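Undergrad: The following block contains the structure, expressed as structure tokens.
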Amino acid sequence: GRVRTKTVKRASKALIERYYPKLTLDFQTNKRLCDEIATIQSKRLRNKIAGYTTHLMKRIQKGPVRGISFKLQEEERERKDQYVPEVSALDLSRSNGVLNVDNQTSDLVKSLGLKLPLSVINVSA
Amino acid sequence: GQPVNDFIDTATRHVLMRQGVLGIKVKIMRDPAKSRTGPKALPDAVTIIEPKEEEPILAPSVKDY
RNA sequence: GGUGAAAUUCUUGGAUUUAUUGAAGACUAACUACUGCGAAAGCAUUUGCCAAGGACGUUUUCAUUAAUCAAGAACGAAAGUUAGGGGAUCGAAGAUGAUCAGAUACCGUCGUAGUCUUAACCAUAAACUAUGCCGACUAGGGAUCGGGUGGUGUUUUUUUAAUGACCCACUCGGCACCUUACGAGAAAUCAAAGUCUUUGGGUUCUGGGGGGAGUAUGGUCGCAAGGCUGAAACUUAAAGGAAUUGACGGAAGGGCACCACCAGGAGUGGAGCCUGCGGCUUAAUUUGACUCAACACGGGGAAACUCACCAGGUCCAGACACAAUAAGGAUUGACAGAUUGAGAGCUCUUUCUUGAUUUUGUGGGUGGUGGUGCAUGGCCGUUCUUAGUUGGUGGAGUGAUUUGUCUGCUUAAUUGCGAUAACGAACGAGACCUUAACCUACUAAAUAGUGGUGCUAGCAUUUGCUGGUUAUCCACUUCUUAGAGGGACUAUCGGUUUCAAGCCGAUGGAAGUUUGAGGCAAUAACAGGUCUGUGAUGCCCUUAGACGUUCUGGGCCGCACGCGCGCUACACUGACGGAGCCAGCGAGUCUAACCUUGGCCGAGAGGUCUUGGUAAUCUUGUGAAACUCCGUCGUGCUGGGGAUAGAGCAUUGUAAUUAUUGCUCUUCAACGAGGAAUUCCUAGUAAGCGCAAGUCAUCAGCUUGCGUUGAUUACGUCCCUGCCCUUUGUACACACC
């Protein structure tokens, strides 16, 4: 019956969301830090909040936890997503400069498109 | 629980009408923010002090006097 | 055999079982499907005749020959009109055997009419798709059956060829199916149940609230059962359809609970007693409460009081307004005697006093533990030891309503992880508060202790041990106290899960079940209890010979009997006598006799003289009890048990008889471990044991707490009794009593 209530969980998630580079991975200085940077009425509640807060970083440093963005996980993510490969995936260099479409695509570009380097593949059953 | 003793106040009054007696029960809670003595918030209320942002480089050097 | 169990029945005359060989008895098990044919009823292994049919193909033919149809016909599920055969599997009936209160039923065994003749049904079915037939249009999709068309398709073999079978595409015609809802509908739902108040394609049949009633009567078919046709009198305010929310189910799924069980423990129900309830009795045996949720409950352990009941005796404390008597006296009180339970001037004899406040009448006032808790307020109990409850905005539906408030996993928890036509919230839970655990860390205590120092005792003597010394003095807070704090958050590690919420194991820790236990505690409700707690109260009653109030006695306790909560025992793990001696929660008196130390007297109960205490100071270390040694007892209703009863001594009380209670001697009953039933309980717990407080003047076998000793058994399940959620059925909504 050690399930934490939503009061502990929402406060601990709110603490990590804005105070990641101040808390460590041990409960002793985490409960010491929560006395100044947070206002908790009872000693039993702040021990439960700091205990769950330390438990949350027992897996945050293990891997990215869904639903928590702690001001450190953000800026390496909008650093990562501008993946510009040095070569394209649609420029015909791993091929011989010619894309190997089938017969039905050849008269498609013959009817409406302009002349391009194509091949003919006998695709069937 | 204990917040009922702190913030909740009650009064019971018997009025006398023609048909009999009507009972009046009034329950009022004041918000704990205006409380002068005792706790100033609910026991399950947690407030987070907003942190102050800092710039990353901070120009490594020494200043003397 | 046969059944939930059994029984009927057959069995050395060999049952049942095994083999071989025969003979009569629907139909065609598997194949068998959201597949085919037929007008419907209906029709399944073959093979052969006899006619029939749909669909497709068609540059064949007729040319309106058609659609629906009163009258009129044909065809037909099965179950018995009637007349041969063959031979029971099932039960009508019938026989039996069970079950049951009965069981003429369900279930078991057997068996006649009863889907096998050849020959009629008058023609009845929930004969159903509960949906007439013909024609046109309106929307997408994938399958499938029959036919046809096409493929520089596959396979079968001669190499490909011809077929066949398969694959792709299309088309016609079918049995259907899936998605939406433009559209319909009251909704359920529906590609028709659409194209309908923007109401007309053609046509046939039926209905006009529920019954009476498919009845009466007439006809007709009818050797029969019975069909087909078919009213009225009278009666009635609903009957009915679909859906929503609850409740319920001998419905299903998921969980939970020692007010459920499991495994056990201690018991209760058996005995004596005392304590409530009923019944009986009585002058009265006051009364409320009757499953959980009445019955050691009304804080209800009643001698008077309480007290509401009974037999009697007083008093007005009936205020005020009006009227009348009335300073030639409105009225009150009383000596003595009578009277009275009575030293009540109650009332009377007598004659004193008082005097304008009183008396009488008219209105009212007041009081009532008089009635109504089914007129109410407040309080409490219960539903309900569970986790549930509700707005806002948005979505669905005509609407009641619904979603949010949930598939799954997890939790003690609607606790969370999450998924999501919901998002964001509120109450409940949790959080919180109190108490018990840890602190050689702080704050310092002659109203708590500790060590040394002085004085002094006993032994040893060697410098030691056990003490005493109200403050002799000094020092400290480990023990005790109480302020502020700290500490646990499941910490660390390992293992499991979707890799999360979590769960389990180990270590460390005073503490790992929410740390143990409480307090508090939702929305809605009960004709739950209380008018006998209240100067809380409406309405009704009474109000002077009072239902007010007071006083004297009695009753609440009365006992052929029944029930509930308990106490003491049935003995040797014990009784009795000495010895050791070990706690915690608390209470205690200024104008009043409270808790009582100590000294003396007494067998005891108790008496007497003082003292301390308004209290961490004194009672008090409450020197409690079970417990532990040593001894007596010796398997015997015995020395277990102390019920019942007799005599005496004391205490409280105005009063003790109907024994208040305490003590002494004697009397020495039932009871030999308690049937059906039934209660409570998972760790400092049950159980054993006593102590303080409430009530108290006296009485505790009761209750609220406390400490002493201290276990067996589980770490589960829904089997019994209940509870929460989901699905489901409902003719229930006073809600399965």
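Chain B is numbered as in Swiss-Prot; shown residues: 161-225, in order.
Quick check of the header: electron microscopy, 2.9 Å.
Cβ from N, Cα, C; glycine included.
For reference, Swiss-Prot lists these features for the protein:
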type	residues	note
MUTAGEN	B:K212 to R	Abolishes ubiquitination by HEL2
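Quick one: how deep are these features, and who are their neighbours?
TA: B:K212 (mutagenesis position) falls within neither a helix nor a strand when secondary structure is assigned with DSSP, and so counts as coil.
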Undergrad: How many other Cβ atoms are found within 10 Å of the Cβ atom of B:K212 (mutagenesis position), counting all protein chains shown?
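TA: Excluding its own Cβ, B:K212 (mutagenesis position) sees 5 Cβ atoms within 10 Å.
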